[PDB]
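Scroll down for the structure; my scribbles are underneath it.
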Amino acid sequence: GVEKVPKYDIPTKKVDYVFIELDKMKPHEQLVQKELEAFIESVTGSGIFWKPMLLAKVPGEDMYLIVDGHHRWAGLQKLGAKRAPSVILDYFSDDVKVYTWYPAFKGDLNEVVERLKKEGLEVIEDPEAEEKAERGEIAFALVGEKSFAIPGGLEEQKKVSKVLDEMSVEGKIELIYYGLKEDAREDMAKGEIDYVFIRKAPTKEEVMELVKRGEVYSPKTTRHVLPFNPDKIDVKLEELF
Ligand SMILES: Nc1ncnc2c1ncn2[C@@H]1O[C@H](COP(=O)(O)O)[C@@H](O)[C@H]1O
């Protein structure tokens, strides 16, 4: 899937990194196999690791939440590496926000209404669907020409994501992940998109809770807006083993 986000000015800041052991880092999303493979291919190609992990200390545990860096972490593990350069964030600062992504596609709601129904889901026509989704009462609202409620919670969200990640890689839909619901609705009006999937965004406390339960969200659940991007770093891959 293709990210499609606004032009946020987020400043680069020169924040030093520290090496943290990979087995002390906890993911909060399922991995995308394509992203993992691409990182492995890139890092082995140059032998430079230039983009630190962004981490948050798990309260009460000798562990860190991966805020940004799931595929770097997993890819380094698969290569046999032991650590990664990391920037530790003040995650519960008001300066850090968490939003979600809005999976939107161009296509027909037929190979998708039925192919979600094959994974085991319901799709009830409901004018209040988006309203219910945003209060966190259903798994997804599905909005385009009509409005549909997809009942459930996390297990159901993972099924909706699953279908789409497969069909994207398969190439029967064009899957864009919108940073903003309203941008999807613009591109929808223009005809470039047909439907959008709307769930309530997780809170920071929920992300931390999920991690402490040893659980993960589906891909593209969190969209963290951070007060800075760390400047690039000069770490050799050989330093990570
Ligand atoms: N040589 C490299 N060192 C560090 N990060 C990289 C390298 N090549 C690609 N990346 C990043 O690896 C990330 C893999 O996804 P994630 O770790 O989930 O953000 C992407 O954000 C890429 O920008």
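Residue numbering in chain A adheres to Swiss-Prot, whereby the residues present occupy positions 2-242 in order.
Cβ atoms here come from the backbone N, Cα and C positions, even for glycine.
Of all Cβ atoms in the shown protein chains, 11 besides its own fall within 10 Å of the Cβ of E4 (mutagenesis position). One entry in Swiss-Prot concerns the mutagenesis experiment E4 to A. Its note says: Strong decrease in activity.
Listed in sequence order, the residues of the same chain lying 6 or more apart from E30 (mutagenesis position) and placing their CB within less than 8 Å of its CB are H71, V217, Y218, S219, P220, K221, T222, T223. In Swiss-Prot, the entry for mutagenesis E30 to A states: Loss of activity. The structure shown retains the original residue.
Summarising the annotation, Swiss-Prot assigns active site to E30.
Listed in sequence order, the residues of the same chain lying 6 or more apart from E36 (mutagenesis position) and placing their CB within less than 8 Å of its CB are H71, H72. Under mutagenesis, Swiss-Prot gives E36 to A with this note: Decrease in activity.
Look at Swiss-Prot and you will find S43, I49, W51, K52, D69, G70, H71, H72, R73 tagged as ADP binding site, backed by experimental evidence. Shown in sequence order, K233, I234, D235, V236 are the residues of the chain, 6+ apart in sequence, with a C-beta less than 8 angstroms from the C-beta of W51 (ADP binding site).
What Swiss-Prot lists as O-phospho-L-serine binding site is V68, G70, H71, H72, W102, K221, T223, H225. For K221 (O-phospho-L-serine binding site), the number of other Cβ atoms no farther than 10 Å from its own Cβ, over all displayed protein chains, is 21.
As a published mutagenesis entry, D69 to A appears in Swiss-Prot alongside the note: Loss of activity. Neighbour density for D69 (mutagenesis position): within 10 A of its CB lie 18 other CB atoms from the protein chains shown.
Annotation source Swiss-Prot lists Mg(2+) binding site at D69, citing a large-scale study or a structure entry. In the three-state DSSP scheme, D69 (mutagenesis position) is classed as strand.
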Considering Cα atoms only, can you say which of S43, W102, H225 is the nearest neighbour of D69 (mutagenesis position) among these binding-site residues?
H225
Provide the number of Cβ atoms within 10 Å of the Cβ of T223 (O-phospho-L-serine binding site), excluding the reference atom itself.
19
Can you tell me the three-state DSSP label for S43 (ADP binding site)?
helix
Which of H72, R73, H225, the listed binding-site residues, has fewest other Cβ atoms within 10 Å:
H225
